[PDB]
Amino acid sequence: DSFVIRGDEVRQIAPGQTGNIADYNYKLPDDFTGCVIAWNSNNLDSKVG
Amino acid sequence: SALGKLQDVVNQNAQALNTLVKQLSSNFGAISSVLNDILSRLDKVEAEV
C-alpha cells in the first residue's frame, strides 16, 4: 500500500492509532502483521510555491 | 458461644465472598482498578496492556 504523507503524521501509520490520518485517511488493523516503510521525498514531492 | 461450630462455617463463607468482591478494588499494578477509567485515559494499544 503506497502514498505520500507529511513527516510528522508517519506515526499515525501504525496499528491502534487515532487522529485525522488514522481515522479519516488510512487505518491499520490492531492485529496487523506487516512492515511500514517510509522515506523523505522533499526532492521529488515539493514545489516552489 | 456453644453453637459456634455452625456459626464459624457461616462466617468463613461470608468472609470468602467479601474477600473475592474487595479484590475488584485492587489495581494489580494497572493505572486504575475501574475498567471504564482505563478505557477513557488510554488509547487502544496501551489500554489493552
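Since chain B takes its numbers from Swiss-Prot, the residues it shows come out as 943-991.
The way this entry was determined, per its header, is electron microscopy, 3.0 Å.
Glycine residues also receive a Cβ, built from the backbone N, Cα and C atoms like all the rest.
Around B:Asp950 (variant position), there are no C-beta neighbours below 8 angstroms that are at least 6 residues distant in the chain. Here Swiss-Prot describes B:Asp950 to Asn as a natural variant; the accompanying note says: In strain: Delta/B.1.617.2, Mu/B.1.621.
Under the heading of natural variants, Swiss-Prot lists B:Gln954 to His and annotates it as follows: In strain: Omicron/BA.1, Omicron/BA.2, Omicron/BA.2.12.1, Omicron/BA.2.75, Omicron/BA.4, Omicron/BA.5, Omicron/BQ.1.1, Omicron/XBB.1.5, Omicron/EG.5.1. Of all Cβ atoms in the shown protein chains, 9 besides its own fall within 10 Å of the Cβ of B:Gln954 (variant position).
Here Swiss-Prot notes a natural variant, B:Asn969 to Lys, with the remark: In strain: Omicron/BA.1, Omicron/BA.2, Omicron/BA.2.12.1, Omicron/BA.2.75, Omicron/BA.4, Omicron/BA.5, Omicron/BQ.1.1, Omicron/XBB.1.5, Omicron/EG.5.1. Within the same chain, residues at least six positions away from B:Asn969 (variant position) with a Cβ under 8 Å of its Cβ are B:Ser975. Classification of B:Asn969 (variant position) by DSSP places it in coil, neither helical nor stranded.
One natural variant named in Swiss-Prot is B:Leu981 to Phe, and its note says In strain: Omicron/BA.1. Residues near B:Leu981 (variant position) in space but far in sequence (CB under 8 A, at least 6 apart, same chain), listed by position: B:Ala989.
A simple way to gauge crowding: the CB of B:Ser982 (variant position) has 10 other CB atoms within 10 angstroms, across all the protein chains here. For the naturally occurring variant B:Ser982 to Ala, Swiss-Prot gives the following note: In strain: Alpha/B.1.1.7.
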